[PDB]
Structures are given as C-alpha cells and as structure tokens.
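Student: Before we start, here is the structure in question, set down as structure tokens.
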Amino acid sequence: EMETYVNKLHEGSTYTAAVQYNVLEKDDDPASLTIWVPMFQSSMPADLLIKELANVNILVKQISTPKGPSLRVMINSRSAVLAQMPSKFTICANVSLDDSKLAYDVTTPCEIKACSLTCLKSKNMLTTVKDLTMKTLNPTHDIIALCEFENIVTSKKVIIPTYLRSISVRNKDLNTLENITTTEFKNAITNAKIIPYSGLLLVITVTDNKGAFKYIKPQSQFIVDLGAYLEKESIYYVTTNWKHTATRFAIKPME
C-alpha cells in the first residue's frame with residue numbers, strides 16, 4: 001500500500017522516465033520530503049515499470065555544499081530494469097524537504113508514501129528554458145506561463161507565473177500578436193500539462209517553430225521547473241491537493 005501515479009505524455013515504447021517519490025523518514029517525529037530522480041530512458045511498459053519503481057528502498061543524507069543544503073539520495077533495488085535508473089544523486093534540500101527535521105550527515109531510511117512516473121519524449125526531443133536562453137540577444141518581451149491551481153481542501157486559487165523565454169517582437173506584430181501568439185502557441189499553452197517532477201514540472205508540447213516557438217525543434221516537449229516556487233510548500237501536499245485548473249500566458253515588455 002502506496003499510491004502510484006502514471007502519466008503517459010508520450011506513446012513511444014522508448015521514453016524518458018521522470019520519477020518522483022514522496023517519502024517519510026522512518027522515525028518518530030519524521031521528516032517528510034519529496035525526491036525526484038534524474039531523468040533516464042526506458043522501454044519497459046510504464047504500467048509495468050511503476051511496479052518496479054514502487055519496490056525500491058530509499059535512503060537520504062543531508063549535506064552542505066557550495067550551493068547550500070543538499071540531499072544525497074541512495075536507492076536500493078532487486079529489479080533488473082532499474083539498472084537503468086540513477087541510484088546515487090543529489091538534489092536541493094530546500095525544494096525536497098517540507099520541514100527540524102532531518103539531521104546533517106546521517107544516512108536516514110525513508111518509507112515511500114507515493115511514487116509518480118511520467119513518460120516524456122526521448123531526451124533529444126526535450127527543450128529546457130536554459131536551451132532557449134541566448135537564442136535572442138536583444139529581446140523586447142518575456143513570455144510567462146500562468147499556471148492556475150485550485151487547492152481542493154481550502155478551495156483557494158493559486159497562480160504560479162513561470163518564465164518560459166524572452167523574444168524580440170516587431171512593432172507591426174504588436175497590434176494583434178497573431179504572428180507571435182499563433183494558433184499553435186495558444187493551443188499548446190491551453191493544453192499544457194503539469195506533472196510531479198522537480199516538485200512540479202510544466203510540459204508544453206511544441207507543435208510548430210513559428211512566433212513564440214521560434215528556434216524550438218518541432219514536436220519537442222518544452223519542460224519548465226515550478227519547484228523553485230514551491231520551496232515553502234510540502235511537495236506531497238501540493239501534488240495531492242493542488243489541482244491544475246488552467247494555464248494562461250502573459251507577454252510582458254521587458255522593463
């Protein structure tokens with residue numbers, strides 16, 4: 001007994017596995033934290049891989065690094081397929097930890113409460129925000145995705161504005177924006193998905209390379225971190241209680 005989540009955003013037999021675990025220190029007065037695994041390719045059917053992922057054992061250790069507090073993660077496993085998966089890696093503690101409550105330099109076992117597997121396109125079909133940085137040397141506008149959630153327990157609405165890219169826009173194009181916010185673009189934002197990875201991960205399907213999507217490989221998935229906006233939240237609480245209700249955008253003059 002453990003909740004499991006499988007999101008197949010790609011139909012390929014081969015896919016990029018984006019795996020996030022919500023865990024609880026094995027202890028009285030336990031720390032609660034969320035771990036995401038560095039992305040890895042697999043060809044095992046998703047509904048089968050999730051059974052293997054669910055059966056691993058996880059240990060963490062809080063350490064100090066030039067970046068601040070980090071979490072060393074170790075994953076134990078008897079499943080042959082998970083030779084494919086990183087078993088030692090480090091993640092930022094501020095996003096990972098809810099809380100207190102974890103000691104430094106003590107390897108700590110954690111009980112798995114939930115495991116989420118999202119299937120994305122192959123790594124050569126994934127575009128990041130960093131990928132698009134420096135593509136425009138003199139941009140005039142920033143493009144922001146406004147990710148709207150409902151907290152299902154409180155009924156409160158939450159909007160997380162996340163940076164996508166900066167572009168240059170011709171004066172002529174400002175009057176309707178139809179050459180920037182193309183039909184392709186607007187549809188891609190409206191139908192964008194938010195999945196449990198890196199805290200939360202926005203995934204935009206890039207159907208064209210015109211306007212707002214210039215210099216992106218067509219049919220790539222453009223992936224965007226929201227974890228940096230969730231440092232003060234419990235990720236498990238978020239992935240359980242924040243329902244993604246819409247995605248809007250703003251094209252803001254740089255100022």
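Counting starts with 1 at the first residue shown.
Determined via X-ray crystallography, 1.9 Å.
Placed from the backbone N, Cα and C atoms, the Cβ positions cover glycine too.
Pulled these features from Swiss-Prot for this protein:
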type    : residues      : note
MUTAGEN : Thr205 to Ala : Loss of higher-order oligomer assembly
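Describe the structural context of each listed feature in the structure shown, including burial, neighbouring residues and relevant distances.
Tutor: In the three-state DSSP reading, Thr205 (mutagenesis position) counts as strand.
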Student: Cβ distance under 8 Å to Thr205 (mutagenesis position), same chain, sequence separation 6 or more: which residues?
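Tutor: Listed in sequence order: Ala188, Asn191, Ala192, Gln219, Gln221, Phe222.
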